[PDB]
Amino acid sequence: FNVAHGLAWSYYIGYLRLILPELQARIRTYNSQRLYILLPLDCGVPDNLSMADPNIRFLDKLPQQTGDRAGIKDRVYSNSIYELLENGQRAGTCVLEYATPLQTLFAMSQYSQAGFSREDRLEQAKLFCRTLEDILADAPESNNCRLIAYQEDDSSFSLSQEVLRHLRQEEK
Amino acid sequence: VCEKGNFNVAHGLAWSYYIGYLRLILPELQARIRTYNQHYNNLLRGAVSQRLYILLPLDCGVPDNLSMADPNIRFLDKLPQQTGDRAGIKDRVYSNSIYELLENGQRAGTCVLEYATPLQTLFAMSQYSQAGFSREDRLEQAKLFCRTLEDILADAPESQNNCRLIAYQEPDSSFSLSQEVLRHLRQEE
Ligand SMILES: Nc1nc(=O)c2ncn([C@@H]3O[C@@H]4COP(=O)(O)O[C@H]5[C@@H](O)[C@H](n6cc(-c7ccc(COc8cccc9ccccc89)cc7)c7c(N)ncnc76)O[C@@H]5COP(=O)(O)O[C@@H]3[C@@H]4O)c2[nH]1
């Protein structure tokens, strides 16, 4: 129906359905077991997670995954392991990243030729989350990942604490 | 009304292909190609062409192995890679593949070649009932994707005679993909 639908399907088709089946095996080769995907509704997606929260610190790369796709021999799929600090001490570790298509929504709202307002961006970000959630709820490849959608100026927000709440909630 | 949705889907995917890929690799492509030719490929009739050739089959049929789509396309090598930190993934890799194009047993061309990856999403959405698009929708979205991508690249600062779209219809296997590419390649020289 709209922009977000194609973006959510492309994220499943071109990425999640390919890496999620192999993820637990890659974590074993390394050794939480799931891919945590951050879904900021404002589409603010820093390339460096420590820029969002200094208590989120890069630890290691997972063993990389490569495939032939669309005529590119061995295109690389990599994921990053992060530690989450509480009072300067590690409180948890997980494979963590932002949903990259939220950057397409953000940049589209910034390019005049895309004809795409800020209101469009927020509405399409929500539709992106809803579509992706609806796809993953029925997808055979997915308890392999956890989506965290949130609406961020707000000194009361700690992204590291929020991920930690999910990690702790998951354990039980 | 349903066409407005075909437009919006194709519109968003072409922008994602520009925003998340082409605007990031096109500025440095010709440096990577020049470097490769100067240091690794001193073949006076085998220079890698200076443009990214992007295949747009209008039925969105995209195989993952390009060389197996035509006896006369052979994988040769990869360009030097590009990595970057992307959305919290440290050192996400961008790589591109070089092919030789064969004709009458001879080498007729050498180029960086790949399919436009979002066409696979167009195909899948016509295949999955949750996405709810028909084959006729897919064909329309593919045309709109191509036209949007051409419009974007025509205005894009990162595209300066370094990218060429190859759009074609392809059913029977009379069709030669190498011949399709070689026609555009020869038109450049
Ligand atoms: N030819 C080409 N080479 C690239 O390196 C490249 N990077 C982006 N794009 C396209 O540009 C637009 C915006 O990209 P965006 O980052 O905004 O959204 C991405 C993103 O969230 C996520 N996702 C995608 C990649 C990725 C990695 C490699 C390739 C090229 O070979 C392939 C090899 C093996 C299997 C393949 C199976 C299917 C297709 C290709 C395959 C292509 C994609 C990836 C990764 N390595 N790590 C983390 N997440 C990743 O899935 C979203 C939609 O992916 P999609 O496949 O549809 O294509 C993209 C999108 O249509 C590229 N196209």
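For chain B, we keep the numbers from Swiss-Prot: what you see runs 147-317, 320-337, in order.
Here the Cβ of each residue, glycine as well, is placed from N, Cα and C on the backbone.
Of all the Cβ atoms in the protein chains shown, 25 others lie within 10 Å of the Cβ of B:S162 (2',3'-cGAMP binding site). The feature 2',3'-cGAMP binding site is assigned by Swiss-Prot to B:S162, B:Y167, B:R238, B:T263.
Under the heading 3',3'-c-di-GMP binding site, Swiss-Prot lists B:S162, B:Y167, B:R238, B:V239, B:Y240, B:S241, B:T263, citing experimental evidence as support. DSSP assigns B:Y240 (3',3'-c-di-GMP binding site) to a strand in the three-state reduction. Taking the Cβ of B:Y240 (3',3'-c-di-GMP binding site) as reference, residues of its chain lying under 8 Å away and at least six apart in sequence are, in sequence order, B:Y167, B:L170, B:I171, B:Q227, B:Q228, B:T229, B:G230.
As annotated by Swiss-Prot, 2',3'-cUAMP binding site applies to B:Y167, B:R238, B:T263, with the evidence given as experimental evidence. Its Cβ placed at the centre, B:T263 (mutagenesis position) has 21 other Cβ atoms within 10 Å.
Packing around B:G166 (mutagenesis position) is summarised by its Cβ count: 18 other Cβ atoms lie within 10 angstroms of its Cβ, all protein chains included. Quoted from Swiss-Prot, the note attached to the mutagenesis of B:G166 to S states: Slight decrease in c-di-GMP-binding.
Listed in Swiss-Prot as a mutagenesis experiment, B:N242 to A is described as follows: Strong decrease in c-di-GMP and cGAMP-binding.
The annotation that Swiss-Prot gives for the mutagenesis experiment B:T263 to A reads: Strong decrease in c-di-GMP-binding. Secondary structure from DSSP puts B:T263 (mutagenesis position) in coil.
While the structure shown retains the original residue, Swiss-Prot records the mutagenesis experiment B:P264 to A with this note: Strong decrease in c-di-GMP-binding. Taking Cβ-Cβ distances under 8 Å and a sequence gap of 6 or more within the same chain, the neighbours of B:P264 (mutagenesis position) are B:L159, B:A160, B:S162, B:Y163, B:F291.
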Number of other Cβ atoms within 10 Å of the Cβ of B:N242 (mutagenesis position) across all protein chains: 21
Whole-number Å value for how far B:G166 (mutagenesis position) lies from B:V239 (3',3'-c-di-GMP binding site) (Cα to Cα): 12
Cross-chain proximity of recorded positions to A (CB under 8 Å), evaluated over B:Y167, B:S241, B:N242: B:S241, B:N242
Under 8 Å by Cβ from B:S241 (3',3'-c-di-GMP binding site), same chain, sequence gap 6 or more: B:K224, B:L225, B:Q227, B:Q228
